[PDB]
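Novice: If you scroll down you'll find the structure; I have some questions about it.
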Amino acid sequence: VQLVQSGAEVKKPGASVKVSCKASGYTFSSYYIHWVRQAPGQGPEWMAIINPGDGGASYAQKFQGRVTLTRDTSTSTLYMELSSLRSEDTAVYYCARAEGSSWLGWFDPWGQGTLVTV
Amino acid sequence: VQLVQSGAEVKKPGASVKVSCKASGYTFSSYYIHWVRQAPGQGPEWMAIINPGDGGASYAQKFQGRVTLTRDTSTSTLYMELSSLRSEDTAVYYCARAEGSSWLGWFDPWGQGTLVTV
Amino acid sequence: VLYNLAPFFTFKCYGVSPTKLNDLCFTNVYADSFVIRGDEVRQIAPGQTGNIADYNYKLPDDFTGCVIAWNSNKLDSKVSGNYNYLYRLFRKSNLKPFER
Amino acid sequence: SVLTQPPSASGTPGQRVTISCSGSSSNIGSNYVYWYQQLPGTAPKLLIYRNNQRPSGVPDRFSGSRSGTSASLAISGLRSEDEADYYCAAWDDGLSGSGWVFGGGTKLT
Amino acid sequence: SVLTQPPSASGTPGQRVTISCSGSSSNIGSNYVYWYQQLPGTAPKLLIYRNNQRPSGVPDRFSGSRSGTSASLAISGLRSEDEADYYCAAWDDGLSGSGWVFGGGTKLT
């Protein structure tokens, strides 16, 4: 019933980054996951939703078309690809855990986050 | 002291078509602006009357709500954004000038018109 | 019993008044259940056309009655994008009021 | 209302014919009428005000008048250059809409 | 809205201070209000559910409510471990976009 992240380091500007986080416990297809990024000195922003099973996706307005999502239940990983990395995109990424079967829900405890810098 | 139109071409039906003409010459706040549509082989139909400044608008029965117009003073542009195009919406648009602070009277000269087909 | 939710936004009522709702006796109420976006909810009004209205539903100019509606998107919309809703937009021509 | 117009106006070079718009009540007898001529390939041009005077200046060979619920324009000295389409415009003030309604369509031959 | 929040909220032990997130229509007035607590150096955590009772378990020193377009929370008994920051989460439903808008930042000593 716990979630873990992966490791990351400094990437070159004008490239793409990939984040994967693992979860264990409840049924993978019976829950929902928010994707959030927290910048230092500013509040967090939510961009992407996860739909396990069919792997459905929905993003925000300012971050759509540059963002790639891959979801599977056998591997139980979320391949979260961000493109066109700049110096303003230095933030800690988190994959949340919603109430389940609805975007309108409450937040379970998160993992440890993934930090990327440009 | 004249009005010229903008260039356009054929568009897909059931879409939005942007149409505009410039305005220059005399003072702007005290002269109403008429737009009128004319179909080939038939008589023209009156489209809209616009008050500059506050941008007051009024529309006919056959075009109430299904067409959207915008106006401005400093840039001096006059936009419509046509939607829901039929085969009936293939005609030539004209932008005009009126007496000033009155929508009754003779019509000042029109432009060269814009042809729209589906 | 229906005066309990805020998202009722179609209180504009043409044939009668919403204050005159439970005031006079009515013969035969005509209810049609469907879903229209608020982008063209002003096209629902009598004497008006549009595209979704121009192709599927029509209303009389003497609109004897009026509509109450709240936010459908909250009621139904999956996280992957509600593609389950289907419509038709490419018929031959328009239609007269009260046909299908 | 609808502003019925004859489909065409016959003529020969060097003579006088009348072209008329017949309208309903409170459309021609209420407000004034406007005559318009559409030359081929050109933008339309104003030719008359309310039919008592000339707007800027035209020779007086063209004369406009009203009769009851109709308006008429008598033209003389016909030329092959003036073969065009004639239109009439009026403020309708009808039920459910009061736009600048126009006539039908006529052709000068 | 943008969930305007005061930049800092100082206090003393044995004192209760009320801190609030102020919004606007269609974000705080209709939609629910959230309060979350972030500790320095650890994972983001949750502070409160819907503002009626404790989320899972806490003494009743932490309580709050909402009024108009604002949501207020009263914190009493300031300790050394209480030094952290807080965030506000609410459904936006803004014009052409419905992203989960958060607040700014607060300071507690």
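Residue numbering in chain C adheres to Swiss-Prot, whereby the residues present occupy positions 367-466 in order.
Method on record in the header is electron microscopy, 3.6 Å.
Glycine residues also receive a Cβ, built from the backbone N, Cα and C atoms like all the rest.
Listed in Swiss-Prot as a natural variant, C:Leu368 to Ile is described as follows: In strain: Omicron/XBB.1.5, Omicron/EG.5.1. For the natural variant C:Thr376 to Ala, Swiss-Prot gives this note: In strain: Omicron/BA.2, Omicron/BA.2.12.1, Omicron/BA.4, Omicron/BA.5, Omicron/BQ.1.1, Omicron/XBB.1.5, Omicron/EG.5.1. The structure shown keeps the original residue. Under its natural variant entries, Swiss-Prot includes C:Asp405 to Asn with the note: In strain: Omicron/BA.2, Omicron/BA.2.12.1, Omicron/BA.2.75, Omicron/BA.4, Omicron/BA.5, Omicron/BQ.1.1, Omicron/XBB.1.5, Omicron/EG.5.1; complete loss of interaction with host integrins. What Swiss-Prot notes for the natural variant C:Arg408 to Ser is this: In strain: Omicron/BA.2, Omicron/BA.2.12.1, Omicron/BA.2.75, Omicron/BA.4, Omicron/BA.5, Omicron/BQ.1.1, Omicron/XBB.1.5, Omicron/EG.5.1. Per Swiss-Prot, natural variant C:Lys444 to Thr is noted as: In strain: Omicron/BQ.1.1. C:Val445 to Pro appears in Swiss-Prot as a natural variant; the accompanying note says: In strain: Omicron/XBB.1.5, Omicron/EG.5.1. The natural variant C:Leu452 to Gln is recorded by Swiss-Prot, whose note states: In strain: Omicron/BA.2.12.1. In Swiss-Prot, the entry for natural variant C:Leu452 to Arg states: In strain: Delta/B.1.617.2, Epsilon/B.1.427/B.1.429, Kappa/B.1.617.1, Lambda/C.37, 19B/501Y, Omicron/BA.4, Omicron/BA.5, Omicron/BQ.1.1; Contributes to cellular immunity evasion and increases infectivity. The structure shown retains the original residue. Annotation of the mutagenesis experiment C:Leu452 to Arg in Swiss-Prot: Increased resistance to neutralizing antibodies. Decreases HLA binding to NF9 epitope. Increased binding affinity to human ACE2. One entry in Swiss-Prot concerns the natural variant C:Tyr453 to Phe. Its note says: In strain: B.1.1.298. Among the mutagenesis results in Swiss-Prot, C:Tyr453 to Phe has the note: Decreased HLA binding to NF9 epitope. Increased binding affinity to human ACE2. The residue drawn here is the original one. Quoted from Swiss-Prot, the note on natural variant C:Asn460 to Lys is: In strain: Omicron/BA.2.75, Omicron/BQ.1.1, Omicron/XBB.1.5, Omicron/EG.5.1.
Mind running through what each feature is packed against?
Specialist: C:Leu368 (variant position) counts 7 other C-beta atoms within 10 Å of its own C-beta, drawing on all protein chains shown. When secondary structure is read from DSSP and collapsed to three states, C:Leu368 (variant position) falls in the coil class.
Taking the Cβ of C:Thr376 (variant position) as centre and 10 Å as the limit, one finds 16 other Cβ atoms among all the protein chains shown.
In the three-state DSSP scheme, C:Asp405 (variant position) falls into the helix class.
Neighbours of C:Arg408 (variant position), defined as other CB atoms within 10 A of its CB across all chains, total 13.
In the three-state DSSP classification, C:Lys444 (variant position) falls within coil.
When Cβ atoms from all protein chains are considered, those within 10 Å of C:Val445 (variant position) total 19, not counting its own.
For C:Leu452 (variant position), applying a Cβ distance below 8 Å and a minimum sequence separation of six or more within one chain yields no residues.
For C:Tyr453 (variant position), the number of other Cβ atoms no farther than 10 Å from its own Cβ, over all displayed protein chains, is 8.
Within 10 Å of the C-beta of C:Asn460 (variant position) we count 12 further C-beta atoms, all protein chains included.
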Novice: Nearest by CA distance to C:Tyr453 (variant position): which of the variant positions is it, out of C:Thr376, C:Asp405, C:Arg408?
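Specialist: Nearest in space to C:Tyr453 (variant position), counting only the variant positions, is C:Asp405.
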Novice: What does the structure give for the C-alpha distance between C:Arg408 (variant position) and C:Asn460 (variant position)? Integer Å is fine.
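Specialist: Between the Cα atoms of C:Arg408 (variant position) and C:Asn460 (variant position), the distance comes to 18 Å.
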Novice: What is the number of other Cβ atoms found within 10 Å of the Cβ of C:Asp405 (variant position)?
Specialist: 9
Novice: If one measures from the C-alpha of C:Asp405 (variant position) to the C-alpha of C:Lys444 (variant position), what distance in angstrom results, rounded to a whole number?
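Specialist: Distance (Cα to Cα, whole Å): 20 Å.
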Novice: Less than 8 Å, Cβ to Cβ, versus chain B; work out which of the variant positions C:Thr376, C:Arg408, C:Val445, C:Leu452, C:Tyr453 satisfy that and list them by sequence.
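Specialist: Only C:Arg408 pass the 8 Å Cβ test.
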Novice: Which whole-number value in Å describes the distance between the Cα atoms of C:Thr376 (variant position) and C:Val445 (variant position)?
Specialist: 27
